[PDB]
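One structure is given here, and the rest of the page talks about it.
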Amino acid sequence: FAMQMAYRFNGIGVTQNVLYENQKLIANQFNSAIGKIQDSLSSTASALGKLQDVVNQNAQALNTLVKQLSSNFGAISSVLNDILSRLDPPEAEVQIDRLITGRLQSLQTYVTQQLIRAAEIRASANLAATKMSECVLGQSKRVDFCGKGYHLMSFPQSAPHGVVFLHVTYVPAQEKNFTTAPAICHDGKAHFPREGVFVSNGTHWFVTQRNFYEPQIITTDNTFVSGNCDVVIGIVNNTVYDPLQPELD
Amino acid sequence: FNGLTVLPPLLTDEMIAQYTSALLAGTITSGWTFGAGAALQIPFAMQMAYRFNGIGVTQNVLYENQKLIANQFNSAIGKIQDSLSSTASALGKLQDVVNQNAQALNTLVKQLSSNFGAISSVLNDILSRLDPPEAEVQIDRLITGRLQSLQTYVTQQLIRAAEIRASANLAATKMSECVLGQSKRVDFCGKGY
Amino acid sequence: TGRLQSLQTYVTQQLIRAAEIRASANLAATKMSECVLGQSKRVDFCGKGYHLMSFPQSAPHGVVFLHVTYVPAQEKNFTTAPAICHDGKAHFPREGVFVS
Amino acid sequence: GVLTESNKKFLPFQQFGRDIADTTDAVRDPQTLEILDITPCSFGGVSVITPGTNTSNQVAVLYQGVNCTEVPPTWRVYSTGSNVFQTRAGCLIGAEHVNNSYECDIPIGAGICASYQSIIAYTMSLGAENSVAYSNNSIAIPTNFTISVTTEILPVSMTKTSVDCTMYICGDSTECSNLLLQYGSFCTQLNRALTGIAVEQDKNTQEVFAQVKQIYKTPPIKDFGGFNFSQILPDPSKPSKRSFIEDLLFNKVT
Amino acid sequence: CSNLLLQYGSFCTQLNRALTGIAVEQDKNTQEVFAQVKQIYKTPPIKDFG
Ligand SMILES: *[C@@H]1O[C@H](CO)[C@@H](O[C@@H]2O[C@H](CO)[C@@H](O)[C@H](O)[C@H]2NC(C)=O)[C@H](O)[C@H]1NC(C)=O
Ligand SMILES: *[C@@H]1O[C@H](CO)[C@@H](O[C@@H]2O[C@H](CO)[C@@H](O)[C@H](O)[C@H]2NC(C)=O)[C@H](O)[C@H]1NC(C)=O
Ligand SMILES: *[C@@H]1O[C@H](CO)[C@@H](O[C@@H]2O[C@H](CO)[C@@H](O)[C@H](O)[C@H]2NC(C)=O)[C@H](O)[C@H]1NC(C)=O
Ligand SMILES: *[C@@H]1O[C@H](CO)[C@@H](O[C@@H]2O[C@H](CO)[C@@H](O)[C@H](O)[C@H]2NC(C)=O)[C@H](O)[C@H]1NC(C)=O
Ligand SMILES: *[C@@H]1O[C@H](CO)[C@@H](O[C@@H]2O[C@H](CO)[C@@H](O)[C@H](O)[C@H]2NC(C)=O)[C@H](O)[C@H]1NC(C)=O
Ligand SMILES: *[C@@H]1O[C@H](CO)[C@@H](O)[C@H](O)[C@H]1NC(C)=O
Ligand SMILES: *[C@@H]1O[C@H](CO)[C@@H](O)[C@H](O)[C@H]1NC(C)=O
Ligand SMILES: *[C@@H]1O[C@H](CO)[C@@H](O)[C@H](O)[C@H]1NC(C)=O
Ligand SMILES: *[C@@H]1O[C@H](CO)[C@@H](O)[C@H](O)[C@H]1NC(C)=O
Ligand SMILES: *[C@@H]1O[C@H](CO)[C@@H](O)[C@H](O)[C@H]1NC(C)=O
């Protein structure tokens, strides 16, 4: 599992070194987050409101359909047995027709609204299936699709009429301010970071990865050279140390 | 009108403009970092170099050609203004919703002028001209016609609202992915890289 | 009134069905854009496996996508280590995994 | 309606006027022969903005699209001199207007919304304001990180209900059934639509959950580098074999 | 008219409920589309964007 988490850290753009040098802290943070989720579910109510709204709407629609069966609709009574019991068929037919028309209209309205609600639920289920495919069976680069932050991995949980996703994300924290430049000039040549950004702490210059502060000495290994110093806007002067020379000596 | 009221939106246009301004200032001054967590400042040139790296071109090309890229961007955004100001019918998609809603409301209003088999379409006229025992016969026909028209209007409005919700969901997804980040999905965010 | 009610029911049903057809068409257009004109990293969006490329084919009222995917096979057991020590230093792979 | 001195001019032969759908907007009196315009007197809906019967019994009443100048189902306490606030969505009575502004609970409209401190009404707040220290040679880089777990709830299916068209309308009456037979095949279409919805309900669940070729099982010795999945994983003690989180979710929804 | 209309049951309760649902849905759509920022960021007074 640690190697899998290192792969996911590589996926979000962070070197896998960071996981291995912070494995205990990361495990503790994940455990604490799970505990907080459990506490919030146990204590806070109305969190599962989206699941409850569908049930409430369906129950209300069905109750309205049942209660619409007790309407006169212009007839003498709303009970067919009473109409048939005290009336001859020639005049009972006129009374029955109004009830038939009213009940048919109410049932048609119910069926149409149910079709609309079913279409909405189908769209929601398709979204849930897509999230299951792209957030649980893999790692997604789509922003805010599998939670807020940099997605790491998700866990599905079953619900009475739905699915609950627990999205684990990487959130940067404790930022610091530095001075930066686009390129470094050495021997009249422009040097660019292979993967990272040049930063300065006031007196010296280093290379760090873009999502975690790990300053390193600027060398030929972690930079590449292209062109002279004139074209680039914002160049600064610094030395680029090459490891070959000390060993050659 | 007859029972026809229009409810003002909860978010006034000034608030929506403020939200768009916050989005645009954040994406200029921070890139995609403000989406994930706290907004981390970055020079705009370096953000462009990062995005060139994202599309597959080395950040060398941006710095060697910064002025040309800036001029091209400025010219394109100026042509956007020219096209919007001069050319018309560019916003037909937005106009269609307004036209459809206005037409539905107008036909709902105009369905109040139909006899529906009664002696008149004015209910007060029926009451004044006719005794209560006979007036109910005409009133029932009027009730049936007006109920049917109102039910048709409501059904059409629900069916249209479903499509508007689908469009709103697509717009929200595009705001999340195109604006708060850089997408690798082909043709999702414009045409090209 | 009977015939008009039947007609209204037919029109409402047709509208509801056309909404679903439009949703399917939007999905098909998105699949064409993201799999025929490109290569997608989204899981199980175009075939099962690691997507390589797709080919469209016309149908009487639809479209057929032929998804070409890469599926690993014939796995083998190995032994791993997160890092390797040499001269009192920790070493990590640049783009691979340590196996034994 | 309410009569007003009309400004539009009539040719010497008309008697009244209208704009759309026989809406008489003007008329001339038969004696003074003066052109008058007719417009309906104000009407609108009524809304209650209670914070819940639990907590307090105080309420605020909103009249939609009504000017504050003229207002007077009696509502004695609401039409005698209480504090009245006029908004763009109508007039508000029973809620005091505060000069402060922050996030609110109950929307009203046009950027105005109310909450229970007494009940107050105020302009909605979009959020906090911060000015990022942008410069052409300054960068912010994280030095630490946090891991967040968030929950997303998505409904996938609803109850499968079936309604018998014949028995609902008629309910064991042969005469009613014979009369209904003349109406064609409405019942058949209704039953077909309901059954289609019912089948779609199972199709949704099959699409969402059935995405595993095999039933993978976790090893007994749980050594995942320190990460603890005890709550997420199924609990064999429970008869339903659900996990702790799933048990909590099922208990909440009833 | 209203006394005769009372014989038709609670149709108009359903109509008003559907319209109110649509009205709430519109505000939900706008809020989901636009309200995606925790804070209201402001651009610096000096415009030097390269
Ligand atoms: C480093 O960046 C920080 C921002 O996190 C600077 O602190 C803010 O700088 C802005 C500049 O416009 C001021 O308006 C704020 O008042 C500062 N905040 C505080 C709490 O003082 C900081 O000044 C920067 N320092 C250097 C040396 O660049
Ligand atoms: C910027 O960083 C450099 C290198 O880390 C600092 O220079 C060294 O600081 C350490 C103290 O941690 C001293 O022991 C060394 O003698 C310094 N010189 C070297 C290594 O050549 C420098 O002090 C930092 N500047 C700051 C923090 O303002
Ligand atoms: C980096 O160093 C080079 C040479 O070491 C500087 O180039 C000199 O720039 C000055 C600027 O007025 C000229 O007068 C000299 O003729 C240049 N050449 C030499 C050999 O001195 C360059 O300016 C330095 N970078 C910065 C930002 O100052
Ligand atoms: C990164 O943040 C974590 C917590 O978010 C820090 O760990 C805490 O450090 C303080 C100070 O030593 C302790 O009192 C806490 O008990 C620690 N918490 C945990 C969960 O371990 C960590 O020190 C931070 N790292 C850096 C480099 O700032
Ligand atoms: C994973 O978390 C669970 C829940 O916190 C741990 O189980 C708890 O263990 C402590 C100490 O043994 C007991 O006091 C609690 O009653 C346990 N809770 C439950 C719900 O069983 C479990 O020990 C953790 N896993 C590991 C390997 O430590
Ligand atoms: C950055 O802006 C300052 C003005 O505050 C200016 O003097 C300097 O030349 C600029 N540098 C670059 C690389 O644009
Ligand atoms: C790896 O070893 C385990 C235990 O010896 C065995 O169950 C498994 O089948 C092996 N995998 C392969 C691919 O041979
Ligand atoms: C009606 O008579 C009154 C006085 O008796 C007069 O002022 C008015 O102009 C007359 N109007 C018409 C239409 O004859
Ligand atoms: C409901 O009542 C309980 C106590 O009876 C109280 O703690 C809670 O805050 C109330 N909630 C609301 C929304 O009024
Ligand atoms: C209410 O009527 C007064 C009197 O003319 C007017 O000044 C005020 O603007 C009206 N209110 C609104 C909201 O139009």
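Residue numbering for chain B follows Swiss-Prot; the residues present correspond to positions 855-1047, in that order.
When the header is checked for method, it gives electron microscopy, 2.6 Å.
Cβ from N, Cα, C; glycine included.
If you check Swiss-Prot, you get these features:
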| type | residues | note |
| --- | --- | --- |
| VARIANT | B:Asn856 to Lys | In strain: Omicron/BA.1 |
| VARIANT | B:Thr859 to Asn | In strain: Lambda/C.37 |
| VARIANT | B:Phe888 to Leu | In strain: Eta/B.1.525 |
| VARIANT | B:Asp950 to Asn | In strain: Delta/B.1.617.2, Mu/B.1.621 |
| VARIANT | B:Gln954 to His | In strain: Omicron/BA.1, Omicron/BA.2, Omicron/BA.2.12.1, Omicron/BA.2.75, Omicron/BA.4, Omicron/BA.5, Omicron/BQ.1.1, Omicron/XBB.1.5, Omicron/EG.5.1 |
| VARIANT | B:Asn969 to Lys | In strain: Omicron/BA.1, Omicron/BA.2, Omicron/BA.2.12.1, Omicron/BA.2.75, Omicron/BA.4, Omicron/BA.5, Omicron/BQ.1.1, Omicron/XBB.1.5, Omicron/EG.5.1 |
| VARIANT | B:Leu981 to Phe | In strain: Omicron/BA.1 |
| VARIANT | B:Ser982 to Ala | In strain: Alpha/B.1.1.7 |
| VARIANT | B:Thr1027 to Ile | In strain: Gamma/P.1 |
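In sequence order, the variant positions near chain D, meaning those of B:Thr859, B:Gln954, B:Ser982, B:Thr1027 whose CB lies under 8 Å from a CB of that chain, are B:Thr859.
Cβ neighbour counts within 10 Å, taken over all protein chains shown, single out B:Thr1027 as the most crowded of the variant positions B:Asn856, B:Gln954, B:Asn969, B:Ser982, B:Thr1027.
Separation of the C-alpha atoms of B:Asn969 (variant position) and B:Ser982 (variant position): 16 Å, rounded to the nearest whole number.
Annotation for B:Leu981 (variant position): same-chain Cβ neighbours under 8 Å, separated by at least 6 residues, are B:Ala989. In three-state terms derived from DSSP, B:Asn969 (variant position) belongs to neither a helical nor a strand segment and is classed as coil. With respect to their backbone Cα atoms, B:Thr1027 (variant position) and B:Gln954 (variant position) stand 25 Å from each other. Ranked by Cβ neighbours within 10 A across all protein chains shown, the variant positions B:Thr859, B:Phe888 are led by B:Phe888. Taking only the Cα positions, the spacing between B:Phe888 (variant position) and B:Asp950 (variant position) is 35 angstrom. B:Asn856 (variant position) sits 20 Å from B:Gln954 (variant position), taking the CA atoms of both as reference points.
Contacting chain E by the Cβ rule (under 8 Å between Cβ atoms), the variant positions B:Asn856, B:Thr859, B:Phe888, B:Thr1027 reduce to B:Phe888. Counted within 10 Å of its Cβ, the other Cβ atoms near B:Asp950 (variant position) come to 10, all protein chains included. Here the CA atom of B:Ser982 (variant position) lies 38 Å from the CA atom of B:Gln954 (variant position). The DSSP secondary structure for B:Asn856 (variant position) is coil. The CA atom of B:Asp950 (variant position) is located 21 Å away from the CA atom of B:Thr859 (variant position).
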